[PDB]
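Visitor: One structure, as C-alpha cells, below. Some questions next.
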Amino acid sequence: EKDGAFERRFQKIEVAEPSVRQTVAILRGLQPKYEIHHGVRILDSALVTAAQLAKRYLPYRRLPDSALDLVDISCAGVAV
Amino acid sequence: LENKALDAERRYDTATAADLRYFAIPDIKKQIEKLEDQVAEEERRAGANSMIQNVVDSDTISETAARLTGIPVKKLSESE
Amino acid sequence: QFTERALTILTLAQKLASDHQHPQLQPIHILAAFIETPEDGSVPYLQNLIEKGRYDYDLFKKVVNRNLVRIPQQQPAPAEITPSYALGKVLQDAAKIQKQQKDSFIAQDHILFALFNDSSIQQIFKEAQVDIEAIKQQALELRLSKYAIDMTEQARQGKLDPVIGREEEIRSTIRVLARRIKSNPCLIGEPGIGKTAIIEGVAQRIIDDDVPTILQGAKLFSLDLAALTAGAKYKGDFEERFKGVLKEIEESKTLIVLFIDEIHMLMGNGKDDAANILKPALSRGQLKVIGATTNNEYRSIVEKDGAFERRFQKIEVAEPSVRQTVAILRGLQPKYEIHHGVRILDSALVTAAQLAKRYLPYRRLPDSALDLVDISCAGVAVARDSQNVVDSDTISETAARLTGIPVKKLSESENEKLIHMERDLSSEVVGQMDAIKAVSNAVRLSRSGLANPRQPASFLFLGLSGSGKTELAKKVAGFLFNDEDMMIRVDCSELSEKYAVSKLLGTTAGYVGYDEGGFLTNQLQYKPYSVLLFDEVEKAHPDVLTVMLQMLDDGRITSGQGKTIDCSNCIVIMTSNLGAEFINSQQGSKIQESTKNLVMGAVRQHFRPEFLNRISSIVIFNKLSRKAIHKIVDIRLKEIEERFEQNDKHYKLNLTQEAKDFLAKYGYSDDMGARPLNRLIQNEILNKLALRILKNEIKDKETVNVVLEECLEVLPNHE
Ligand SMILES: Nc1ncnc2c1ncn2[C@@H]1O[C@H](COP(=O)(O)OP(=O)(O)OP(=O)(O)O)[C@@H](O)[C@H]1O
Ligand SMILES: Nc1ncnc2c1ncn2[C@@H]1O[C@H](COP(=O)(O)OP(=O)(O)OP(=O)(O)O)[C@@H](O)[C@H]1O
C-alpha cells in the first residue's frame, strides 16, 4: 500500500504451509543433519510424530519450523 | 562424499563423481548399517548402547511437545 | 562514434581545405580547424591545450597560417581530395584514445590529441614540443554524461521500445516543451500507465525528426538519483553537480533536455532548500526539462511544494483501453519474439489484454498485458527445450500458474473436473443434489467464462441446524480448492454496530490500525480467487447485511483504506436457519410447494429485498432424513478413522446392522439434524475405543460391534 512501485516490480508468490506429509518428508530430509549435529539417533516415527504434533499443538508457528522445533529440542534433550 | 560427488557432477568431472557414487558412498552407507547392528539390542540389554535414546516419538517427542505446550494428552502416562 | 564537437572539428578541417583550395588533406588542415575561429571558447584556438599548457597559441596559429599560405592554390574540384592515411590515422588514433580514455564517443580533444601526437611543425620558422601531458591536463579540466544517460543516443542506437496511443501525451509534451516560460511537462498518473514509455516516445520523436527544430535537436537525458546522491558525500556537493549540469544545458549546445522520472527524488527533505531548489531557482532560463511522478506521489509533493508547479505543466496520462493495449502488444510483439526466440499468436496478444483486465485489479492494462506476454514468452523460453506462445493454453496456463484462477485450467479430465460434481459432492454431501447443483452451476459458469463478471456467484442456504449448510460449503472448498479450510467462514451473526475492521468493513486511516479486514478483506485481497461463507446471516445486524450488497452484486470490494479488491471470481455462501420454522413443518424431506414459500417467506420478511435480490439463488436444503444419514454414518466412520494421525491400528468398522441402526435412530432427529450423529459416534464408539487405548492394551486392529447397545471388542492379544 505504501509503496505502489516494488508492488508492481515483482511477482507475488503466496507460499502455503506444506502438508503434514510434506512436513514429514522435510523432517526426514533433515534427519541426518539433526542426528549429526546432536550426535544422537532418532526414530522415523519421531519425524512423523513431530509433524503431526506441530499441526495439532503449535497453531501460531507453521509446520516445517514448528515440527523442527520439536525435533531439534527433542534431540537437544537427548544430547543433554 | 555426496557433496563432493555432486560437486564433481556440477564441475562436469562426472568420472570423479563416479569414484564416490560407486563404492565409497555405499561403503559408508554400509559402515553405518554395521554400526547400527553394533548399537542394536543384545541378549543382555535392550539396545547395546544405553545412552542412545533414539529420540522416541512418544518418550522423547510427545513428551517434548508436552514440555513446551503442556497438552497433557500427549503425556500418554500409566497414571490413567 | 563521434561527438558533435569532434565531427565539427574534423568537418571544418575538410571544408577549410575546400575554402582554401587545398588538394590532399594534411595535419595542417586539421590544425586549420583548430584555429578556425576567433572565439576564445573554442578550445582548439584560445582557451587551448597549447595556451594554458606550455606554448603561446600564436606560435601554433602562425605554424598553421604559414602552412596554409605555403600550400598552393588548387582547382576547386580537388580542394579536399581525401583524408588519405594521414587523417585516417588521426581519426583512428582518436579512436585508440577513446579506448584508452574509456570514452563512448570521440571527443574534439581526442582529435586535438591524436593530431598533436602525430604532428610536428614542418618548417624551421616555428618550434614546439608536443607536450602530451600538458594538453591532456587541460583537456581533462574542461567540459552531463557523468551524471546522466543520453536517452536520445540510446534511441539513435535503437535500444528503445515503441509506443502507441500515448502519441497524444507526447504531442502535449512537445507543445509544453515548445513554451517560452513553463517549458517543463510532467507525466503524472498511475504506475504502469506508460510514462517511461512516453519519455522514450519523446526520444523517438527527436530521433525521427517529428519535432520542430527548437526541440528537434534536443539531447534527452536520464537524470540524477545516482548522480544526485550516489555521487554525494558532503553538504553542498549536490548543488555543485546540479549547478554544473544546469550550466552545461544553459548554453552553446543547442538544447539539452533533462528527464526526471521520479520527481520525489527532489523536494529536498521537508524542503529546507536541501539542494533540490536550485533547479526551480534556475528554471526560468528555459532549461527544458521533462519530469514524471505517480499521481499519489505528485500529491505527496505538490501538497508541500508549490514552487515546481510554476515550472512544470501537469499532464495526466490516460490508461489505454484493452484494444489500445492490444495495439501496444502488437507494436512490441517483435520485441518479444526477438527477446525469447519464440513466436506469439496475434490472438495471444488479444486474449492477454482482455483476460488481463479480468485478472489483475492491481495492474494497469499495459502492465497486466505485458506481464502476461513477457511471462508467457519466458514460460515458453523454458519450453524452448521441447515451443511458441499459445493464445489459449499458454496464456491460460501462465495466468493460472501465477494466480491459480482455476477457471482457466480447462482440464482435459472435465468429467471429474466439474461434470460429475453431482456424484462427487453427493458422495461427500449426502442430500439433495439441487444444493450441490446450485454450486456446480456457478462453478461451471466460471470455468466456461460465462459467469457474469459483475456477480460473484452467491447462494443462500436455508435449512435446519445440523442440515449440512456449512458442510456443503466446506466440501466444495475441498473439491474446488483442494482444501476444505481454504474458505473463510464468516461470523456475521456476531455483529452489532461496531462491526468494522474485524469484518470486511476494514478501518479508517487516522484512527488506530492500518491493518484491516484481516479475516476478510486482507485475506480476500491475498487470495486471487476464493470461497466465502456467512454464518447465520439472519442474525447479523442489518447494517452489515446492507454493506454486503456491495459485493453481493458487482463483486466489488472496497476497504477502509479505500483499497479495492473486487472478488467477482469468488463464490459466496450465505447461511441461515431463519426459515427453519417452516422447514420444520416436515412438508417433504425436501420442502414442497407453499411451505417453501413460507421458508422463503421468513427470509423475505426478515431481510431487505435488496439483500435477497442480489443472491444468485436462494436454496432450501432437504432435511437429511434418517434413510439418508445411513450413508453419512458409514462415510463419517471412514473419515473418522482417516483423521486419526498415522494408520497403525484402526477399525474394521463392523457396525453390523444394529450399530448402523443405533446410530441412525439415536444420533439423529428431524429437529436436530445430523449433528448428534457425530456426537453419538464419538460418545460411544470413540469413547469406548479410548478406554481400550487408554489402558494401552490394543495391539493391532480395532473392531466395532454391539451388545444386545453399541460396544467395542477387545483383542485376544491383550488384557
Ligand atoms: N505505449 C505504451 N504503454 C504502456 N507501456 C508501454 C508502451 N510502450 C512500451 N511500453 C512498455 O511497458 C512499460 C511501461 O512502463 P513505464 O515505466 O512507462 O510505467 P510507468 O508509467 O513508468 O510506471 P513505472 O514507474 O511502474 O515504470 C515499459 O516497460 C515499456 O517498455
Ligand atoms: N449432507 C451431509 N453429508 C454428510 N455429513 C453431514 C451432512 N449434513 C450434515 N452432516 C454432518 O453434520 C455436520 C454438518 O453440519 P454443518 O457444519 O453444516 O452445521 P450446519 O448445518 O451449518 O448447522 P449450523 O448452522 O448449527 O452450523 C457435520 O459434522 C457432518 O458430519
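Residue numbering in chain B adheres to Swiss-Prot, whereby the residues present occupy positions 486-565 in order.
Just so it is clear, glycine is given a Cβ too, placed from its N, Cα and C backbone atoms.
I grabbed these lines from Swiss-Prot:
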type    : residues    : note
MUTAGEN : B:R495 to M : Increases ATPase activity 3-fold
MUTAGEN : B:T499 to I : Reduces ATP hydrolysis by 50%. Alters bud morphology and causes septin mislocalization; when associated with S-217
MUTAGEN : B:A503 to V : Increases basal level of ATPase activity and abolishes stimulation of ATP hydrolysis upon substrate binding. Inhibits growth at 37 degrees Celsius
MUTAGEN : B:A509 to D : Reduces thermotolerance
MUTAGEN : B:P557 to L : Impairs prion propagation, but does not affect thermotolerance
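On this model, are these features tucked inside or out on the surface, and what's nearby?
Guide: Around the Cβ of B:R495 (mutagenesis position), the same chain contributes no residue under 8 angstroms that is 6 or more positions distant in sequence.
Neighbour count (other Cβ atoms within 10 Å of the Cβ, all protein chains): 13 for B:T499 (mutagenesis position).
DSSP assigns B:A503 (mutagenesis position) to a helix in the three-state reduction. Packing around B:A503 (mutagenesis position) is summarised by its Cβ count: 14 other Cβ atoms lie within 10 angstroms of its Cβ, all protein chains included.
Secondary structure at B:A509 (mutagenesis position), as computed by DSSP, is helix. Counting every protein chain shown, 15 other Cβ atoms lie within 10 Å of the Cβ of B:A509 (mutagenesis position).
Under the DSSP three-state reduction, B:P557 (mutagenesis position) is assigned to helix.
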Visitor: Reduced to three states, what secondary structure does DSSP give B:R495 (mutagenesis position)?
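Guide: Assignment for B:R495 (mutagenesis position) reads helix.
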Visitor: Fill in the CA-CA distance, B:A509 (mutagenesis position) to B:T499 (mutagenesis position), as an integer in Å.
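Guide: Rounded to a whole number, the Cα-Cα distance is 15 Å.
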Visitor: Counting across all protein chains present, how many other Cβ atoms fall within 10 Å of the Cβ of B:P557 (mutagenesis position)?
Guide: 10
Visitor: Between B:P557 (mutagenesis position) and B:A503 (mutagenesis position), what is the CA-CA distance rounded to a whole number of Å?
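Guide: Answer for this pair: 52 Å between alpha carbons.
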Visitor: Are any of the mutagenesis positions B:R495, B:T499, B:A503, B:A509, B:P557 near ligand 1, with a Cβ under 6 Å from it, and if so which?
Guide: none
